[PDB]
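Comments concern the structure below.
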Amino acid sequence: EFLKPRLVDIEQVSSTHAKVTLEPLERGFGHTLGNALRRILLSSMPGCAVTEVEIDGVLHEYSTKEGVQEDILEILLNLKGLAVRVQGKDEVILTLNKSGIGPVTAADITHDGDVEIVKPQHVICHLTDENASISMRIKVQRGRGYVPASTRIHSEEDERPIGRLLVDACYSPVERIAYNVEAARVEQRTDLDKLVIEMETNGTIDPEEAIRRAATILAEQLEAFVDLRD
Amino acid sequence: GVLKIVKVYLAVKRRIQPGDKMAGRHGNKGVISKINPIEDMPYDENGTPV
């Protein structure tokens, strides 16, 4: 004798911020699902992030370009945050080419079909010279979780090009997750609760797909767990 | 006695890890004991983890 939760209205307050509600939850599973979902969402949500950067005139992170103000290291730190939605391929090579005085934002990236730049206004660098021109190639991969530069060396595979600049990959779009269990008094029923999952992300994963993917992963683990072959 | 000399500067980026020493301004000190996943940390009503 139980009920089951069905996805009801899923409101989006901002482009990043979304509240997803689950109305017909039996007493006691409010907290269980809240927490399980929170855990999976924060830990395992697959996302996209910049993996490596090649700028032409720069041998190593510490040198400096003519006509720019941020250091190469600061340009890398700025690129780490670049939020991009790739649909089909796993590894995309975006090309940024800008000249003249002005703040080079992400919108200047050469627009490919499969890539969506979530916030085109995101600043990358500031030029300061009429003839100063930067060209670069940003290689962005798909991945889950958090992999630093130093571990990825395992797959070195002849990293010979000294121009290649590795960036730490924070492969995770979910920034924040909270849940609220509140009594959802339906006119014909005794003890049912509503889950309100409030989630803030970098604007890559849509809420429905996030929740679905979490439920998928938990279900698979429980599948393995239910059967017991001693 | 020295024919020639070559100096080489390495720049090593050291990340925080277990065993480094961290302190406050009031004399509170300590060794970083374990790095936990974001999930494990206590979180406020709003959901921001400590």
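Going by Swiss-Prot, the residues shown for chain A are 7-236, listed in order.
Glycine is no exception: its Cβ is also placed from the backbone N, Cα and C atoms.
The annotation that Swiss-Prot gives for the mutagenesis experiment A:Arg45 to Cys reads: In rpoA112; temperature-sensitive, blocks RNA polymerase assembly. Quoting Swiss-Prot on the mutagenesis of A:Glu165 to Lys: 5-fold decrease in CRP-class II promoter-dependent transcription. Annotation of the mutagenesis experiment A:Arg191 to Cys in Swiss-Prot: In rpoA101; temperature-sensitive.
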| field | Fewest other C-beta atoms within 10 angstroms, as judged across A:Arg45, A:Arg191, which are the mutagenesis positions | value | A:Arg191
| task | May I ask for the distance between A:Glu165 (mutagenesis position) and A:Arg45 (mutagenesis position), taken between their Cα atoms and rounded to an integer number of Å? | result | 36
| A:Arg45 (mutagenesis position) versus A:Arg191 (mutagenesis position) - Cα distance in angstrom | 27
| remark: Under a three-state DSSP reduction, the secondary structure at A:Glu165 (mutagenesis position) is coil
| field | Among A:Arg45, A:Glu165, A:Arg191 (the mutagenesis positions), residues with Cβ under 8 Å to chain B, listed in sequence order | value | A:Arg45
